Amino acid sequence: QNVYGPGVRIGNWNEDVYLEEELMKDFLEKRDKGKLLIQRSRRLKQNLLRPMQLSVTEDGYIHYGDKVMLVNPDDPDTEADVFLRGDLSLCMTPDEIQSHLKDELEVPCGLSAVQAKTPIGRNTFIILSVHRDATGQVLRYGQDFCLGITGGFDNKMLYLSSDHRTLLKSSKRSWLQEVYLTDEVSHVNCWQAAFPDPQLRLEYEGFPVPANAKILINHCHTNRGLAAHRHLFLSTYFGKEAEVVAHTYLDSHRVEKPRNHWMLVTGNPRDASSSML
Amino acid sequence: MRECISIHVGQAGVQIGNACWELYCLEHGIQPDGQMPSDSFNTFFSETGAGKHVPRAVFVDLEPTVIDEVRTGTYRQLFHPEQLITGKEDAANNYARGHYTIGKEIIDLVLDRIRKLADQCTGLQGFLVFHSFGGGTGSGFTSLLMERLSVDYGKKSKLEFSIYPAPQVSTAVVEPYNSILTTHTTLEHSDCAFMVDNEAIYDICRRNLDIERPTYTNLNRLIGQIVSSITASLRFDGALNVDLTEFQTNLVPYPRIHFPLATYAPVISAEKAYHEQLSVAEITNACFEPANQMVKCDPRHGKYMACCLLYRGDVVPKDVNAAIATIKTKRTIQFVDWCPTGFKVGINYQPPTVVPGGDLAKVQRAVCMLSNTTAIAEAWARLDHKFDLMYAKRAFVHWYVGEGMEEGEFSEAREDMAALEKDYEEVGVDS
Amino acid sequence: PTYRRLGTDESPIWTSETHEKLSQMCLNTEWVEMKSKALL
Amino acid sequence: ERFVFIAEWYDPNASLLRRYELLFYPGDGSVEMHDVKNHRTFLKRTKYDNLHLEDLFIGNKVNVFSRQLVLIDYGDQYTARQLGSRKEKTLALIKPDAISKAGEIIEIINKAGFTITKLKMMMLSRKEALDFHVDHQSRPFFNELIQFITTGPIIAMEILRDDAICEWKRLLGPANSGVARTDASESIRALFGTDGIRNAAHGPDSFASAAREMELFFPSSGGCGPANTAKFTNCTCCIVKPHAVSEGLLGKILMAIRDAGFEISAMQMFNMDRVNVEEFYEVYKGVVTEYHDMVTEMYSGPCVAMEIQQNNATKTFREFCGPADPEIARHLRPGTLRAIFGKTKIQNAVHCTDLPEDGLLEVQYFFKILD
Amino acid sequence: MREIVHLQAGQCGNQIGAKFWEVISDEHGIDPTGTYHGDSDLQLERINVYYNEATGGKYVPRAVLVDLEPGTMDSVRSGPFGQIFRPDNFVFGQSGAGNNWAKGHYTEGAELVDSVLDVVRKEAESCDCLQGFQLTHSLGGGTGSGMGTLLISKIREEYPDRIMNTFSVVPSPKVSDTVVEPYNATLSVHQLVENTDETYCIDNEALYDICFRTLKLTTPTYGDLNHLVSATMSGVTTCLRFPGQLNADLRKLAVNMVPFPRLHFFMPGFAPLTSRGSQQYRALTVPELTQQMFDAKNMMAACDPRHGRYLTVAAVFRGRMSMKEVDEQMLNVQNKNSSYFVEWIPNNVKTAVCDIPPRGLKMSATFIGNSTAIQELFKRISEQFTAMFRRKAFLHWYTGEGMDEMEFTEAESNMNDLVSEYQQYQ
Amino acid sequence: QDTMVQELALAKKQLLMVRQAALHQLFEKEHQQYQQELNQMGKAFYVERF
Ligand SMILES: Nc1nc2c(ncn2[C@@H]2O[C@H](COP(=O)(O)OP(=O)(O)OP(=O)(O)O)[C@@H](O)[C@H]2O)c(=O)[nH]1
Ligand SMILES: Nc1nc2c(ncn2[C@@H]2O[C@H](COP(=O)(O)OP(=O)(O)O)[C@@H](O)[C@H]2O)c(=O)[nH]1
Ligand SMILES: [Mg+2]
């Protein structure tokens, strides 16, 4: 009736020792053929979390080709009961099943919001022209530009994209229009920046966008603004992130809600790692 | 998703529900505030849009003396304001006050709260009623609540957690009248009735648990541990899960017999489990000993009918089957001849959790044994003898007759339990 | 040492059983497992 | 005469914190123990040789019969009056300008008698550095001072002695280097100082200030303090043993390492548990003659862990340490650390990693996982 | 929530109520000014039971004070705790009762009850849910036995459902302080047995016996005798106002103690008593409370329980305590003293538990006891009443004011039937 | 998670075997070197045969 464990020469011990030896053999042959799960997912997180530098604006104007970050501001929201606080940032996010299984990044990758202020490999965006070969030119209100993210990979460039909703392709939680990342070049990658004030929108159309200011991002093929939801959370391998959709929110005065506001955050001149905020 | 409604009635019900919902909160990691620091909780904790969980229990009492302690103590923010129902005047240890005059005015509010809580239950398993025989509220109000619940809700399961009078000591004088008059009523409108007392838990906590000076909290924590081990199959995952319907079906052969006995193993302190080996054989031969049952009656006098074992923790079915075979080989346990297969088994993975400042040690495996026996007729015969020896001289009868009932209810309540005694010997006769 | 009280005027008494038991249950000497830090 | 201390032990077999009363009679060096919650005797009046009166202070882990006891408070007013009024506490801070000069400072401290309880090498970032500089908000030279703090690594030490504040201020002397040189001769600042801004040392002046500095550097609440300066590349591990620390040759070990030319990028103080000692020495289990004696010498007292950055100036650090046996070292390689600071084979006062391939795991067990 | 309306009449009832309203002013931490000076928060949760809220945070008692003579109001209003009682709650006449039951029940108490009934009915409807009534008077006097038992009939015909409780000062043979006192004691017993649910008979000789051997007082004045009585009323309603483990209000006690409607005569006891030099040595423990509680010299009535048989026994515990020691101590005294209890009612003992002990103390227990041996007390009155009635002594103070002699011939008949009623169940 | 714990435990076991196997050879080689260096001066390591 007595049991002693894995050291004592009592009862049936030899068969247990043979189980340990065959498990060692199976581990060794899996090591030799390289099917171990510990060897797979090292490089992807390293390239996603490697630090990056940001651009410095001489005149405070958003220029083409500069390295910027997308930051949603902090604003107290009455309509939400449980919601995140502080300034959010837009970051790429693969699915956790894909992160476990495939070492290579897959298309499309989701978008989310993380409370992070330092630039990392997940959230450094380059503002690019739609007809290309344009560098050092002022980005103006009501124009076309693309937000290319390398993701820590020099080989591939990915564009923010969002198409018209169907009965099969929608967001995970809100079931609204959703935004993803695909490498294909089309018109669904072009985004448009506008002034928040509706009365001064048409007057400020065509002026250079200043850095670190509140602007709205609108897709040209939809005119649904990029928005971040705080009362619905996405649980991923990186933790708890906020949902990002493409929808226009208007109050009773028909002005845009603080969900739609965004800043193109640039870097500090003294320290490249620290941002302007 | 599967969920049950807890109804605690009386001072015993409230002071058991305190130490029971404490264990539920600690098992699911629910703070006394009401928020989980971070779906198995949905069996007892209903969600809210703010991430706040509220229980599916109803506390009822005709005096606010203990409900105000609930509303004032550590768990004030957790329970609903309307899930704790109070009256102004107590039943004063009277079945007539509990059933006809004082217990008739708040039954509408209690039924409304039961209906409101049952409407949000997507799939309801049944009701568990925690009460005491020896109290006026816990007899009369529970009887009328059982009647109205059986009229309204048709075929839901009804399980009883009933505090029965101890054979030697008790806390009242008119508890034979109360016990007779409520056991006459609750026979037809109940499905199963787990029975406990106080002297058996006193003896257990003295001999096994090594404190010479116990308390109602020490009793109530063991009762809550037993209830949690009963509902652990619905709450968590295991090899073989039991249900309320399953051990309602698997424990009672006849509609007039719904009286098991509850036993729990192991009960031990933190000092002694450090040294004693806790094996499946020892925790299953702990239950079958007469010194470890929580009803002061000896099963060597009677014959078993059915048994249901619930195992939790690092347990293996091979050793479970070997221990059950050893139990079947051992002779001093007798069984009725018409039940050749007497055992039910349920398996759960999670080992039991202990409370800070607690008394039981942190164990790896545990077992709860619910066994139908014929050796409750002995205690019922003693209570019937006490009832006759009181009723011969017409003592304490004017209190009952001046508040609503007539005098024939006593005669009917004795005659029906005499018939149930006759049915006990008829079932116990070998074929 | 007419008496004005039937004792020696102690005051440790102002607490209740249920509240005091639940208070010790909420706050006591915290025991948690301290897992040994492995090499790998 | 007896001294009573309540002690806490974590029971690994059941995971409970258990409080006992440990009673020490210093006339014969005898220990007795009783149980608090059970009110019964736990251990007879037994003459235990390893435990001394110098090891009895709050925050110390003493190994009584293979149990680690952490003394939490004074037992009664008698031991409070006898010990707490005498033993006092202060904080020693070594500035980045004298990191290479730290060995002489520690050695002069050990002559002065200040018992080191916790030692750490750390780098302050801007937030905790500004929290450090709160009293200096009058801005004499605030930006230069905060830059001087944030450039290099600092050393934080806890030192116990009677009249600790007064004696440490006497050793430090005036803050200005030239003023200290004129006023005194043997001051630490005067001996190893450059100017007023770089005084090479610091210390609190009042009890509340010392408590605030304690809560700033070493959080007793449970929060993580400032990190170390472990680089985790091209380095090996070294251990200064409890007997060497208690004897007071730590400063001589640091000076000998500096004279050899090896660079110590990080170092700190541990008071390790026997489970960690066995997990560390399971590789030596069964391959050396004396395993249990090395384990006991490792967990008997406080350990000092160092990351030695191999500059390959002369040879390997193992070759500098020399043979394991002190007599073999004294007869073959008389210039080695074990030949200088070793008395028997069990206690050699310096431990060095034997396998060159294990340097990364050796540093990462101490300064990454145990950090 | 459950408000207790205290009543007192006569000279003795006024002086007991002056001491009773002192100890629960101490227990609830109420100063003689009228405000609250306490430290805990358990004192204020149930304070409307005994005290009425007013403006400025002033609490006043829900008590009335009645006597036909204004002599005893002056000592009450000028006592240590005299400023708390409301001035409108003193009802006084100008002519004293003078140890005659007829003056208190037919002539001088005839018009005084109309002013009291205005005061009582105002405080009766002020309660949200009235628990019942409580009274303290003297049988050997004129006002307490005269008007007090006249009010008992008049309150009972108004609110029949509410419980009535009585704390009586029954006479004494050797400590007799009145000549004509068997008349006033006999004629009030008839007015008690019909309109009362609980009667606590307190006698004057047993209190002098307790303070001599147990508290060892040299000069046991009335302030010492009233205080042991004053501790009893606090210990019986202790669960109506404080949290506990097993509550027992006034209706809970009457259900267990009273099997038959005429068996409502108790005899009380208070468990923890010891002198100042014996306080620091005797360890106050639950076995020590149990042993002292059942003693014959411990009781507050002039009856020996060894000559009778207990019908039902109640015990209300106070303080922090376990219950296993309580359950086996009540069981051990029931097993060993099997001849001291009746055999037709099993489980003669009722137990109740509270949390808060009395102030200055750590554990306490109040004994309420229904015993057959109360008829020994009533036989001494009845044998004295016949010796006076056979010679028609002192009757011209009674039949000369408007009273028939039939009330004398009938009150001996009811008292004779009750003492023969206890004797059957012995 | 548990699979990763199992694989890490097996890897630690194999690392312990490899480290012991190397440390044996290192200790024996250094013992031989010390024996030769002692015999150079004229003293020898002590081993008893009684
Ligand atoms: N095991 C256990 N039994 C209890 C507890 N509290 C009360 N009881 C039982 O309850 C009985 C007394 O009845 P109560 O529950 O206090 O009162 P009640 O049932 O509401 O009846 P009334 O007071 O007339 O309204 C005692 O005899 C105890 O056996 C408890 O906390 N644990
Ligand atoms: N124990 C006690 N007895 C008292 C007190 N005051 C009066 N008595 C007794 O009451 C008896 C006299 O009662 P009496 O004043 O005539 O009653 P009344 O006429 O109704 O006011 C005396 O025999 C006293 O012993 C008191 O404060 N305590
Ligand atoms: Mg009740």
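Here chain D follows Swiss-Prot for its numbers: 5-375, in order, are the residues you see.
For this deposited structure, the header notes the method as electron microscopy, 3.6 Å.
Just so it is clear, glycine is given a Cβ too, placed from its N, Cα and C backbone atoms.
Under mutagenesis, Swiss-Prot gives D:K173 to A with this note: Abolishes NME7 autophosphorylation. Counting every protein chain shown, the number of other Cβ atoms lying within 10 Å of the Cβ of D:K173 (mutagenesis position) is 15.
Under the three-state DSSP scheme, D:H206 (mutagenesis position) falls in the strand class. Annotation for D:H206 (mutagenesis position): same-chain Cβ neighbours under 8 Å, separated by at least 6 residues, are D:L97, D:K99. Looking at Swiss-Prot, the entry for mutagenesis of D:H206 to F says: Abolishes NME7 autophosphorylation.
Within the same chain, residues at least 6 positions away in sequence whose Cβ sits under 8 Å from that of D:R322 (mutagenesis position) are D:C356, D:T357, D:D358. According to Swiss-Prot, the experimentally introduced change D:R322 to E is described as follows: Abolishes interaction with the gamma-tubulin ring complex.
When secondary structure is read from DSSP and collapsed to three states, D:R322 (mutagenesis position) falls in the helix class. For the published mutagenesis D:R322 to A, Swiss-Prot gives the following note: Does not affect NME7 autophosphorylation. Reduces interaction with the gamma-tubulin ring complex.
Neighbour list (D:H355 (mutagenesis position), Cβ cut-off 8 Å, at least 6 residues apart, same chain): D:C242, D:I243, D:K245. Swiss-Prot gives this note for the published mutagenesis D:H355 to F: Does not affect NME7 autophosphorylation.
Among the mutagenesis positions D:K173, D:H206, D:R322, D:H355, none has a Cβ sitting under 8 Å from a Cβ of chain F.
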